[PDB]
Amino acid sequence: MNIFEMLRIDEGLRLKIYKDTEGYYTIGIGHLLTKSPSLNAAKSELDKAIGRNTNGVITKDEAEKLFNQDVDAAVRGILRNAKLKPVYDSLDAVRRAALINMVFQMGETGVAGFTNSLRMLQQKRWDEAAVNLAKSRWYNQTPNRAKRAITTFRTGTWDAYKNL
Ligand SMILES: [Cl-]
Ligand SMILES: [Cl-]
């Protein structure tokens, strides 16, 4: 198991524009297009991202390419973030993947706001951090996915993703 496989399980793969859990236009493997309520705005962002007139539909290769870019961007945002970087450096390989997952889903800013959980993770207080992470809108709105990430942080293994 690795970050790519992990996120592919959490986000799924859709080749036509769709609305995510928050109702935002998205495509591929969780690639957010726009928070705007307009399909046109979404189609236009898609074309700009792919480099062609797509008509709201892309191929698998195109989806994977956006995915690669997005993971890279997520890692780069963590490393550039003063609050995130120290946490990430302190963690093992499996838990790093869970932090990337969260950044991919909610953005650097969002994650950087979990101050208390971040400090617990850096301290290696696994159970405590897991309880604190669950007290969030994130867990209440997408509980199954949040549970998977939280279990990951708690155990340092891929058990939550094994079977999926
Ligand atoms: Cl892009
Ligand atoms: Cl969920």
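The chain as shown is numbered from 1 upward.
For all residues, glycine too, the Cβ spot is worked out from N, Cα and C.
Other Cβ atoms within 10 Å of the Cβ of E11 (mutagenesis position), summed over all protein chains shown, number 20. Record note (Swiss-Prot) on the mutagenesis of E11 to Q: Complete loss of activity.
Experimental mutagenesis is annotated in Swiss-Prot for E11 to A, F, H, M or N, with the remark: Complete loss of enzymatic activity.
Under the DSSP three-state reduction, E11 (mutagenesis position) is assigned to helix. The annotation that Swiss-Prot gives for the mutagenesis experiment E11 to N reads: Loss of 84% of enzymatic activity.
Taken from Swiss-Prot, the feature active site, proton donor/acceptor applies to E11 (among others), supported by experimental evidence.
Under mutagenesis, Swiss-Prot gives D20 to A, N, S or T with this note: Complete loss of enzymatic activity. Reduced to three states, the DSSP call for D20 (mutagenesis position) is coil.
According to Swiss-Prot, the mutagenesis experiment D20 to C carries this note: Nearly no effet on specific enzymatic activity.
Experimental mutagenesis is annotated in Swiss-Prot for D20 to E or Q, with the remark: Loss of 99% of enzymatic activity. Of all Cβ atoms in the protein chains displayed, 18 besides its own lie within 10 Å of the Cβ of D20 (mutagenesis position).
Marked as active site, proton donor/acceptor by Swiss-Prot: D20 (among others).
Here the residue is the original one, while Swiss-Prot reports the published mutagenesis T26 to E with the comment Complete loss of activity at neutral pH; covalently bound substrate. Under 8 Å, Cβ to Cβ, and six or more positions away along its own chain, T26 (mutagenesis position) finds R14, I17, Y18, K19, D20, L32, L33.
Positions annotated as substrate binding site by Swiss-Prot: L32, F104, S117, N132. All chains included, 25 other C-beta atoms sit within 10 angstroms of the C-beta of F104 (substrate binding site). A helical conformation is recorded for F104 (substrate binding site) in the three-state DSSP classification.
The local packing around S117 (mutagenesis position), expressed as other Cβ atoms within 10 Å of its Cβ over all shown chains, amounts to 24. Among the sequence features in Swiss-Prot, the mutagenesis site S117 to I is noted as follows: 500-fold decrease in enzymatic activity.
One mutagenesis experiment named in Swiss-Prot is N132 to I, and its note says 5-fold decrease in enzymatic activity. Taking Cβ-Cβ distances under 8 Å and a sequence separation of 6 or more, the neighbours of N132 (mutagenesis position) in its chain are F114, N116, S117, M120.
Here the residue is the original one, but Swiss-Prot notes a mutagenesis experiment at this spot, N132 to M or F: 2-fold decrease in enzymatic activity.
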Study note, to complete from the structure: Rounded Cα distance, in Å, between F104 (substrate binding site) and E11 (mutagenesis position) is 10
